[PDB]
Amino acid sequence: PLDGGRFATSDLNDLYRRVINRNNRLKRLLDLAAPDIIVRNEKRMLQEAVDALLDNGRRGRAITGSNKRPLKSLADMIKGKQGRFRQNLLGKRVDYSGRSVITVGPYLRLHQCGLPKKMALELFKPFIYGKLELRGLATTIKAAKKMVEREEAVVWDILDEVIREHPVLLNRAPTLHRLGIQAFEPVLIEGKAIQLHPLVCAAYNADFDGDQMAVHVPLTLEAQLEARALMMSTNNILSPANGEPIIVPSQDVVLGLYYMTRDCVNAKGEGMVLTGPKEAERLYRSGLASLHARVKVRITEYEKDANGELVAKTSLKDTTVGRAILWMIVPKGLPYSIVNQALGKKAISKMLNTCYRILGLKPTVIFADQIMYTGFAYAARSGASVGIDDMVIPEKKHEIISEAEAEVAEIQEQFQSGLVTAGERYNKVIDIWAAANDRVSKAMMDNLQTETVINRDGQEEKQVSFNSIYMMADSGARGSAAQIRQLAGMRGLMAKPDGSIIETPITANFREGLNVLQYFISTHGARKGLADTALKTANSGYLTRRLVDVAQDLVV
Amino acid sequence: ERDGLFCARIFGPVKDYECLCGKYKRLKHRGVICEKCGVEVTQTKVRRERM
Amino acid sequence: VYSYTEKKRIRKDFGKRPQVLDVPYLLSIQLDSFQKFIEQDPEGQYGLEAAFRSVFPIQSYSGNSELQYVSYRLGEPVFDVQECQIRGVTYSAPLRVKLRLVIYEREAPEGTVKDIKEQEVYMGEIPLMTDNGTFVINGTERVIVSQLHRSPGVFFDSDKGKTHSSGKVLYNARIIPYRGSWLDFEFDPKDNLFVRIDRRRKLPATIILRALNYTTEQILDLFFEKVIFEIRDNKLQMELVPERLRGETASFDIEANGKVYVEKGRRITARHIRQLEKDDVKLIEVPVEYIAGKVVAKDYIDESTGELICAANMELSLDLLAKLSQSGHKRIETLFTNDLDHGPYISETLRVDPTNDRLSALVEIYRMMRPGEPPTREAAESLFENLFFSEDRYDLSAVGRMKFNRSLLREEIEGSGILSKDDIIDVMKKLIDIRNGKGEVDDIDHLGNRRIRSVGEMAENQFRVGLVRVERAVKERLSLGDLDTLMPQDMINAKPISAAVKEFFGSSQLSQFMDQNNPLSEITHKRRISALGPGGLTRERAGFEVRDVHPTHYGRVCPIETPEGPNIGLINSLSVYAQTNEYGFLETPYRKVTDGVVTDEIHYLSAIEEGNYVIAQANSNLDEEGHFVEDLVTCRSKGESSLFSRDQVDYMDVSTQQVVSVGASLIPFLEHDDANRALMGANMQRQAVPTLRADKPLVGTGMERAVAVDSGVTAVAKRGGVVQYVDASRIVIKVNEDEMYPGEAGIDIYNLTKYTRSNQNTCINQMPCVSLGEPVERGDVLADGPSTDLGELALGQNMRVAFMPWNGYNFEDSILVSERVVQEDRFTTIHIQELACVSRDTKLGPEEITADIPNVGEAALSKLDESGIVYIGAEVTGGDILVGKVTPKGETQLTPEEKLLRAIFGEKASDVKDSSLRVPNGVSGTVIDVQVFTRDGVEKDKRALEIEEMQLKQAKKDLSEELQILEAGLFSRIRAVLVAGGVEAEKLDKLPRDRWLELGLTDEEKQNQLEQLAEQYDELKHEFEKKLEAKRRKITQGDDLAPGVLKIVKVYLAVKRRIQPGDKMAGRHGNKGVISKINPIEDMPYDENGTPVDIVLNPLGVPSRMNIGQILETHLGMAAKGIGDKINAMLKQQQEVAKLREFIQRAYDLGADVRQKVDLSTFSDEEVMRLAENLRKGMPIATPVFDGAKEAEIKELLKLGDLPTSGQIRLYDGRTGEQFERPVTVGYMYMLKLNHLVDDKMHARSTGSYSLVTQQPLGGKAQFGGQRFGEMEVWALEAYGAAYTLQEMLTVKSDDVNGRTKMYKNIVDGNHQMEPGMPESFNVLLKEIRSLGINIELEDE
DNA sequence: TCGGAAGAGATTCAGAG
RNA sequence: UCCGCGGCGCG
DNA sequence: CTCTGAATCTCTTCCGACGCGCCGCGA
Ligand SMILES: [Mg+2]
Ligand SMILES: [Zn+2]
């Protein structure tokens, strides 16, 4: 039925009605002894009607309705992405599910996700009915329903009681690889945003610029045992694509660790001796020494002996206050040398991997959580920030560009004298512009990367710069040499839509203003890339569907 | 309508144990046919089944 | 100099480049095209008159009678625009046409009329564009997107061998009409020429050539060039152009002037050609092999027998040559095949053709076009002729003619819209020339080739469809019956016209629903250009090449504003200055160069002409003489940038910002950031939501004024004067004496849209921003609208931002917000939701609105009146009843035992049930308006009668207040005229106003003016009474509503919504972020003076996204408020205004060579004080897009502000009280809320409804359905060993009609059992497969 | 009441008789 | 309590 | 000079992610 008492007829009903009408017409023309050609025409129409009923559009022009659309025959109910097979037999809609905008929560342990109270109440309403009647607070389902809809705080106590060990599944569309669905043990928060642990968020391929996520609750106890034993994020440390761990920090965590382990030639309290890492932590927190100061410290480490015992060793080593602080969280069994250098992303990755191979799963999990906490805290205390003065422009650049344009004028006038073909003139100009761009990039990196500061004894000495953007790139937290090159050095050649390279490179960097011409020609690459990814997604999805279909039978 | 695309006499009643004629209304006659019409006293689920 | 109004908050410009042309009226395309559509026109060029003349007159031959067209006129729209929006009726006016019917006598000449009848036909109703450029359809705002499509004409195209893949190149030329069949011509890997019609089939071209009235020999003579040979005995001569020799290899000796000279086996070169040309050779003697291998050009006849031995396109058979030479026809004609220049393609087509004659080709074409029927000469001839040459079945519009000629290089510019023989043969010759390689294919993506079609053309096309349908009806009526005893009023049926036009405005793909988040969004949606729609393109078939930027986009289409995702490239926005040429090609302004001095004259160019000339880059520096400083000025020409001397330059760009649209133009510091992020920011800016209180943006772009005024939301001063009166909702302005017209009251009034549902549920409110007695100027803004302050765009808000990682709460673009922001309601927004209640005369008893609800507590009903409607102003929450409605349930017969069971149970099993409207779950708010609409003949209830009474009282008081104000103006004009001389001011003062108007002070033109205004007063009171009578009947009259509904009730619910974690906020440079934490104000980092930060952003995003510009914005913010802070303190100490005056003058002078040059010495001190009052909250800074503030100027401004020169400051962590070792960038930034509030998305379903066919749970939030466990997730589960949860996901939770009941039971009982049945969708699949006639069944039961 | 790839059918060319 | 079709919108 | 097989050409059919959200309309 429809508004106003109308009815939407399914197209199948109309096709059936047409076939019925043609059958009735043919039978009437037969039983009243019609002439030959009339009954032949009627039966040909009937055959065409049956063709329409089964597979309208399979031959010739398709039948159509008032909307000028082709009617969906029976065959169309099974063919195509809207077909019954793909839409319903696979990919069912499901009860006991919710969706919400995700949000960073750093205070969560590894295996627990923050779930809004309202969603929890709605999802577990049947369980709440059950337990509420079981504990005798409600007698009938009507009583339970009216009580839960009034949110009598005893319902909140029951709700806190029910979920205490009840894992839930979190899913992010598209579920590109099996990590896309994971299991978590919920924690109840007021608000309306689902809170994730950032480490697993990195694995989800998710971000926090507004990505939604869906949550399902398992019903049976075998199902929740499966969710705990198989799917819990504490198990999915190793990706299936390769043996390396998937739980790897990025962004602020890596920046914080990098800052914490970087040393400088001269700092507050350099050269003193600390009887233990605890005293290093004290001296830092009391403010009598900066993290970067190099110092000798007494440290104990352990090794897995030939029998399997953690035999101890203790010695004096040269290190930094920050490095001792970080070492204090390291579990027993790893060698101190793992820490005593500027820790980048790859160093942390191999550190987690070596922890997982040397020790069991749970020490690695605890190590990951401690890493996340300490990295965030010390990054915050660091106060790293980016300013306009940081993107230093190498003053050599003007000279190099003047040289390049002089050579361009030289080759152009050489062509004006007819001494060369135009194609080789183009090639020479392109080559000299590329050479100049590389020279400018090298000058920019050299100026940015290192700087001079006074030593303890009162003399100048070079050291790796603490320039913020360089620190972000060098740590591997974010960015790359290409992005830094574009930010400060001249960004160079760009391609016409045909892929050919424009003779005149974009000379201004991002810090100085780009003229309208440079900007306009640059937009070509931007829209090329956006269209590129837009198209690539579909092909990737299609290819994955294929591979899955071919290989789905194979089981050990 | 009788003999129509939705003819209850063929496909069964529109409602559980309700004859089109209104002859019978409850499960006391469950599984019997009406005499005024060929509809059967059964559940609506049969509507999904019968071809 | 500045207007007085603009003296409030004089924004500081920084642009160095002067501006020579103000931005045009932003909506001009829509309004002007619609005006062109509807306005009267004597020449019948466009619109209604053109459409009518293109069909009328209508003549009947057997009837010997004619229908002909006098004129058209458009009636008055019965309803105003706000009435249409309230009552849901399309804003339309009646189409009136003057028509004449003619009957002649039955004797020659047929032109001898005998009777004429004339009358006016109400042939349809047509929508009118509102003043803001949007149509009103039903109850909705709709704006028609102007389409961009391929122009009609002829194009030439090649594929790089992709089809055949052997490495050759294939060519095709296509002709596209405005309407009618396509033709395209194509080559082949075998070099044959083929023609196809609407891409039906593939046929040799000669078929058409002989279908055209040309014979084979004529075809060869026309297409090819001919060479002549002579035979005498057995000596052979040929007649030669020496150039014709070029290309061949001189394998045989060749003679000229009686001497023979050839280097055998060698190719003839230019020295040979010159030798022969100076020889002036004419006829030469050649061997038999040379004439061998040459085609026979035409038929040849032997007179000794009357026989033919030569056919067309035949090779030279030496036997035939001997026979014809002995017969006497010693002359022979042949074609020439240069392997490059003179390909034999047409000859090969003539060889491969199946047809032999004109009629054979005609019938073959007919059977191709019309399969399955016997051909007939008349049928084929009629089909061909009407197809190509019936000017009503096929038409190249005048633009088609222009492009067709100009691509064929013909001198003519105009011509008949139908093709012709010469046109076809010329285009075929051009295609041949392209195949030879003496030309180039056409580039269709080029912007000089595609055309903008506005609303007027689509409207007139649909109206023409209506006209042709009506014409068929009229000719049918003329054929069927008499001609004298009827009037054409009945002959014309309006139904097809109204059907077509309403179908266009409602249904059409380009009639898309309007968006109204903010004035900028409305502007950009009105201006938007779409490549899709009728005759357009499809998202699936759009390849990269149409999406990609084309170098002639510059200055015409903004490259930045395109939407993201699958629609990218296919949707664009007009650049700011681009306007439509009359032919629909885009047009851009330029400044004339005249011998090194820019003339500052303006010329408009299209992509073709722009490509032809040399245009200089905008940022080129100039002297005051107009000479460029640099000699080697950089310019662009023919799609390439280079350097040129001062004299070569032909044109100069008008302004720096002409490459971008408004949406991009708003972004400050655009010249400093990547294109991806700029694109995302430009698109996101549209989604901004208007805040509770507007705020100016500190770092603007000057464009805000133009956009805010040009949009329809703000009330603009249409007539200068002085503001007499203002309240919360009405503005009354006294027009000055000189500006007012004679006989006018000299007073104008405006009424503000106080509160209404926006098209995306946001608020729409107008707030006055003037005070009593302030002068107002023509074009001033009197009342702000949403996101407008003092007439400047006010989308966002100003926030104090520090760039610093903070305890992971800003991890991965997350935003952390200080509670102080929440407490000040900085981002609080007001939302309106509209709910409808429909009362129906349903079967089994009618359904009525009432307060008599069964099975409900009385407290809820107390919120309602006795009629069953909530009182306005009542707070209401989720699950509560707003209006009570009740449905009868039919008989619901109970057996007596069930009757007594019910009786012992209670009042249950009632035949009458609740159906009342309920608050949507989770929503709460306050009820602001209630509306009823009801069918005629039904009684108005208490709520209905009370609201009708209040509405009629409102109408009466409004009309009477208008009367009072306007009569006060009229009598003020009486005073003004009477004081001018012969005064009796006190003698009148004793007399009442009626005496004033009646009495005569003099006997002169003044008394004529008094009489004129007295007649004005009589006329205005009479029109007032007529208006009120019409208003009262219009209010009291009922409504049509819909079938089956007796009465509808609509209730309006308003809700105040608050910033909350999970909400999405973003900044203009395109850095989205979800708010992930609110913080007690104590915990936020605070600077040395103790003022906390408000928003903490992650810095790590900046280098990787390359949004460097935003950092600069931050710095400017810290500078801007800096001055504000200082001036604020300078005000707070209450010192002499002269000191702050000189300080402000310094702050304006601070720029270097800036165009601003504003001086305070002309300002009086109270104006200076008002300026300071507005400047207290910071000094707004204006930075143009590509001529923005430089870093040196930023540093200078900061230094004058006493802030750190680097822009970084020391900072203390509030949570510990310690100090960060690194300096931090803290400044001011402009932030938006993105209308993706968390409470609109959070959703959860334990159980609920289920679908009919599939028995699966419903989908979507509205139906309270569940999420979809898509197949990718199923594969994810399969990757684990997690079988049991998969089985539970499929069977019990989803589709088992009994298993889920069992599961619900067991869960309630506390036992987590499971019992998997069978998915009902599987049974559905089985039944469908069986119904298909294929037997499928289970086995081993 | 569009471009690309693969398969099937039809037509043409070469080799063998 | 509902089959969609078209459209924008965010992932 | 003719017949058959193989090769080539022409015509027809199939396919080009997953997920949510609003609006309109529905002979
Ligand atoms: Mg995302
Ligand atoms: Zn019966």
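Since chain C takes its numbers from Swiss-Prot, the residues it shows come out as 2-1342.
This deposition comes from electron microscopy, 4.3 Å.
Including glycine, each Cβ sits where the backbone N, Cα and C put it.
Listed in Swiss-Prot as a mutagenesis experiment, C:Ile561 to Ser is described as follows: Resistant to antibiotics salinamide A and B. Secondary structure at C:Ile561 (mutagenesis position), taken from DSSP and collapsed to helix, strand or coil, is coil.
For the mutagenesis experiment C:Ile569 to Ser, the note given by Swiss-Prot reads: Resistant to antibiotics salinamide A and B. In the three-state DSSP assignment, the secondary structure recorded for C:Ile569 (mutagenesis position) is coil.
Under 8 Å, Cβ to Cβ, and six or more positions away along its own chain, C:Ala665 (mutagenesis position) finds C:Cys559, C:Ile561, C:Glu562, C:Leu671, C:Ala679, C:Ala683, C:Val1186. When secondary structure is read from DSSP and collapsed to three states, C:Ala665 (mutagenesis position) falls in the helix class. For the mutagenesis result C:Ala665 to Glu, the note given in Swiss-Prot is Resistant to antibiotics salinamide A and B.
As a published mutagenesis entry, C:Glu813 to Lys appears in Swiss-Prot alongside the note: Disrupts the enzyme's active center. In sequence order, C:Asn1099 constitute the residues six or more apart from C:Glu813 (mutagenesis position) in its chain with CB-CB distances below 8 Å. In the three-state DSSP classification, C:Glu813 (mutagenesis position) falls within coil.
Counting every protein chain shown, the Cβ of C:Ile561 (mutagenesis position) has 26 other Cβ atoms within 10 Å.
The Cβ of C:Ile569 (mutagenesis position) has C:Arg548, C:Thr563 as same-chain neighbours under 8 Å, each 6 or more residues away in sequence.
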